[PDB]
Protein chains: 2
Amino acid sequence: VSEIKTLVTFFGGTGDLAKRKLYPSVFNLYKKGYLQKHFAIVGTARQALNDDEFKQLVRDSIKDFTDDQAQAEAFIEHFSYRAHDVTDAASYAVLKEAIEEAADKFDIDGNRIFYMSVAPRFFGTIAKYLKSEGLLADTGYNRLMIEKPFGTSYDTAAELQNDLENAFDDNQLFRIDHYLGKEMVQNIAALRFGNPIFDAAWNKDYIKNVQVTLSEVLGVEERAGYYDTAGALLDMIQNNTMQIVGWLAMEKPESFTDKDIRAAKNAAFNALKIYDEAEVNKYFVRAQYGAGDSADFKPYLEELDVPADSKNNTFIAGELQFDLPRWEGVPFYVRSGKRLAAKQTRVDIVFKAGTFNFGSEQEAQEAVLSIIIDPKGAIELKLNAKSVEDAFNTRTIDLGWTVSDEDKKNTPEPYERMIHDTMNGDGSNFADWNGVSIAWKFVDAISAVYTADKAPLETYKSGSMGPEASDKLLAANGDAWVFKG
Amino acid sequence: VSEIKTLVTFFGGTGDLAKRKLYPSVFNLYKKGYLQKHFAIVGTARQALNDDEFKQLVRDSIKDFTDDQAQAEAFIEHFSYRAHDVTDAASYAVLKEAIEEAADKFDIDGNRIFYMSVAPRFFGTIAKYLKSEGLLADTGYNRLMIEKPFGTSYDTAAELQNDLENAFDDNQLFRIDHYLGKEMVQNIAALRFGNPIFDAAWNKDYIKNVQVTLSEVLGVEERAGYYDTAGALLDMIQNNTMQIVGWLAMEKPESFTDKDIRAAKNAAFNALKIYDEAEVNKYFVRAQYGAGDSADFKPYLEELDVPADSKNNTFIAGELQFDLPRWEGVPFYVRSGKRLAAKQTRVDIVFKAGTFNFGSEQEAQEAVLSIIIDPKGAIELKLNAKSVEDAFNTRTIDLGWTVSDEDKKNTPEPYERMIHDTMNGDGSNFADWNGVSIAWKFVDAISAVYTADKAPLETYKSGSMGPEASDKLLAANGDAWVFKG
């Protein structure tokens, strides 16, 4: 395995995410041998810790992932720490020093990765200071890993992008996308492009509609402070659903390189129809979860910290239209919500039914290619076969496949994947600015209608797949949801 | 369920097949309610039995399939018997009488089905006498069910057909085909025509080659008397494999009616290339099973009743070429043999590998659509997906489906199916003369080369999938057998 020479700095190095996910992930890259000698990890935050105390912090962090004591300690030796205030410009000179000493001690020439595991409000400020205070490398690469969320509207995101471009280019920006870094999501291009029979049918001539579902069983729990301002539209649709749709709607790329993949995705994003008030009312649905069955499933307005006068959407369902010749007339239905029937992230490609008449009671029905992303990876294909009857008749059978236990064990952690791809300079599993800006332009149109109360707010029984308005949406084009719960 | 009014006569009514398969099958049609009041079954053979004794013969026969005693007896009451010599013309007048009395007793107007469960040498003689001695109905239908085999060469079969056409038309002839009456074989048209994604790819643009395997684990057992004269070529290839190929190679029919289906099959059969001596040597392989491992698996020449100077083929493998635009350049590999690795009847459609380059170690491989007919019905689809590795790479996964226990229980017996279709006048699951004559013309070309010893005879270890010459055959076009045992 080839060695990766890099210097990673962790802003918010003492944070919960750093201990719980970040450090164990880079430890895995060490266990696999990607990180060997020529690497260093500088941690930073406000706390007044010295190197030994930080090393101890990393030690406790990777303790539940350690088999070999000597291997753990050899890794820990690559860490250092420097107390620093991100809002204090002068303070960056102290971090600059810790970085250069790390590069000298381990002989790293440039190749810097900056991780901002801090509050979103510091994101652009750090970026601008990395440039002005000269913490950027003059050799190799300079890559920035930005945590969620990337703005709360197109304006804020545009302002953020503007600040980041002061030190980096868009292709140096790696925005943490939890759903893009999923194994099954990465299987879509393989099934499509790797198999001529699907690749040739991935268009309007064979597909009736594409469905994307991100249902959850849980409610708002304690996250009401955040959720009441964001809702299903911002919390799930904007970032997680839009990017999955990006992999489904993309054109066929020139090659499988990140540049070509992004170009192919933007081809679809640039053809995405942005809606006005009338269309938002015609094509989208916003809902709030009402009473369930037992007293444990209380409505949204009775949840902890919910203002009672909240018109927050805990469910969203809508139709996306792309003005690309290959998707002309093919609706892309999306939906996501809290307190639904089952926890599941899936894509269902509904193929047009065949027009060959068998002369049977049951004629050929619509074939479906399902790709279950969460909780366990699975691929299913409901096809038309012959029924076991006396007279010739059709029926639909399901050919399926599920990930094996060996598959699950060999699957890299979401954060391991993301850190690794950044070190590689592979942006194929990351969204670019075009994809993110269009996603915001689309969602902003919808949000404008909602805050203005220019669209109805539906309700649904907790435990169902949403309100009937969601089914009304598909029935309008003669379609229906494949996953009924 | 609608009632079928018919009069079935059984030549060889006292035979083993009649007791063991025939009677229990028609009893099922009674249990399901297809046969109600207006039907009669006249049994005939040389034995001097009266009606009561024959009724007793049918009683013992259906005893292991009886739940309701009253239902069994009500069925048995529809039977009668008449001793008769098929080689005695005058004797047919006595059978004629038993038939007319049966039609009167149960009020059946015409609709006669004649079953010849006798030695093949009487087949044409009975047919000619049915006409001359006036046992044919003047109202309704007159259908003849012929048992295997339909000739031993094109000549004998052509002579047989000529005799049968003296009383019936080809569409009134129902030739017992054990493999055509199988559930999975009948699923091929459904998967293809019922699913646009397969229907559109069922041609030279997407298919690399089609493979048909009819492997058996057993040897010649006791059947050496018959097998030494027939071999794998006549015993399995001519009748069973050719017809399965007929369902695979057929064009897309105008409708799913027997006439259109036969026309679509003949479109392929008429384009089947008949081979000369050179081609038989280039495209086919004949083999005889040699020693296995343990002393129980002795070679063919050491089997009971085998003449030791036998050049009989217990294995055959060959390539079939169709001069149809849709199959231009697509080889149809077939193989069947005794003493092979596993008992299995399957079709494997090998799709051309995709030309999209991922830039991975493993590029897109060939997708396969497998249809396992025996022992248990199953459909598999090996597709290209993403491997569980750190770097993007492809792998092939298998999406599968197997028949359920409810499926197996609801599946009609092969003979029930055939009798039922004849009563319906449905020839779609039966071969016509064109299909049978071409099959013979093809096989005769090969047999001419073998008896003349103008082609080598290979050998193979009992337990393998055949001789290396079989693999040499596919390697010549860059293909290989999917089923390795």
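For chain B, we keep the numbers from Swiss-Prot: what you see runs 2-486, in order.
Yeah, the Cβs are placed from backbone N, Cα and C, and that goes for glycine too.
What Swiss-Prot lists as NADP(+) binding site is B:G13, B:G14, B:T15, B:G16, B:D17, B:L18, B:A19, B:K20, B:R47, B:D86, B:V87, B:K149. Residues or ranges marked as substrate binding site by Swiss-Prot on the basis of a curator's inference: B:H179, B:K183, B:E217, B:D236, B:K339, B:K344. The annotation that Swiss-Prot gives for the mutagenesis experiment B:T15 to A reads: Decreases catalytic efficiency toward glucose 6-phosphate. Swiss-Prot gives this note for the published mutagenesis B:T15 to S: Decreases catalytic efficiency toward glucose 6-phosphate (with NAD). For the mutagenesis result B:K22 to E, the note given in Swiss-Prot is Almost loss of activity. According to Swiss-Prot, the mutagenesis experiment B:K22 to Q carries this note: Strongly decreases catalytic efficiency toward glucose 6-phosphate. Looking at Swiss-Prot, the entry for mutagenesis of B:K22 to R says: Decreases catalytic efficiency toward glucose 6-phosphate. Experimental mutagenesis at this site is recorded by Swiss-Prot as B:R47 to A, annotated: Decreases catalytic efficiency toward glucose 6-phosphate. B:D178 to N appears in Swiss-Prot as a mutagenesis experiment; the accompanying note says: Strongly decreases catalytic efficiency toward glucose 6-phosphate.
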Which residues of the same chain, at least 6 positions away in sequence, have a Cβ lying under 8 Å from the Cβ of B:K344 (substrate binding site)?
-> B:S216, B:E217, B:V218, B:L219, B:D375, B:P376
Count the other Cβ atoms sitting within 10 Å of the Cβ of B:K339 (substrate binding site), across every protein chain shown.
-> 25
When the Cα-Cα distance from B:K339 (substrate binding site) is computed for each of the recorded positions B:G13, B:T15, B:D17, B:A19, B:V87, which gives the smallest value?
-> B:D17
Quick one: of the recorded positions B:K22, B:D178, B:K183, which has its CA closest to the CA of B:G13 (NADP(+) binding site)?
-> B:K22
One should report the C-alpha separation between B:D236 (substrate binding site) and B:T15 (mutagenesis position), rounded to whole angstrom, as 26
CB neighbours of B:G13 (NADP(+) binding site) within 10 A?
-> 21
Here the Cα-Cα span from B:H179 (substrate binding site) to B:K22 (mutagenesis position), rounded to a whole number of angstrom, reaches 12
Spatial neighbours of B:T15 (mutagenesis position), counting only the recorded positions B:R47, B:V87, B:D178, B:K183 and Cα distances within 10 Å | B:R47
Starting from the Cβ of B:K22 (mutagenesis position), draw a 10 Å sphere and report how many other Cβ atoms land inside it.
-> 17
At its widest, how many Å does the recorded NADP(+) site span between Cα atoms of B:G13, B:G14, B:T15, B:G16, B:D17, B:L18, B:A19, B:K20, B:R47, B:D86, B:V87, B:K149?
-> 21
Find, among the recorded positions listed as B:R47, B:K183, the one whose Cβ has the highest number of other Cβ atoms within 10 Å in the structure shown.
-> B:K183
Rounded to a whole angstrom, what is the largest C-alpha distance between any two of the residues B:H179, B:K183, B:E217, B:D236, B:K339, B:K344 that the record assigns to substrate?
-> 21
Here the Cα-Cα span from B:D178 (mutagenesis position) to B:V87 (NADP(+) binding site), rounded to a whole number of angstrom, reaches 24
Candidates B:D17, B:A19, B:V87, B:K183 (binding-site residues); nearest Cα to B:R47 (mutagenesis position) turns out to be B:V87
Which of the three DSSP states, helix, strand or coil, fits B:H179 (substrate binding site)?
-> coil
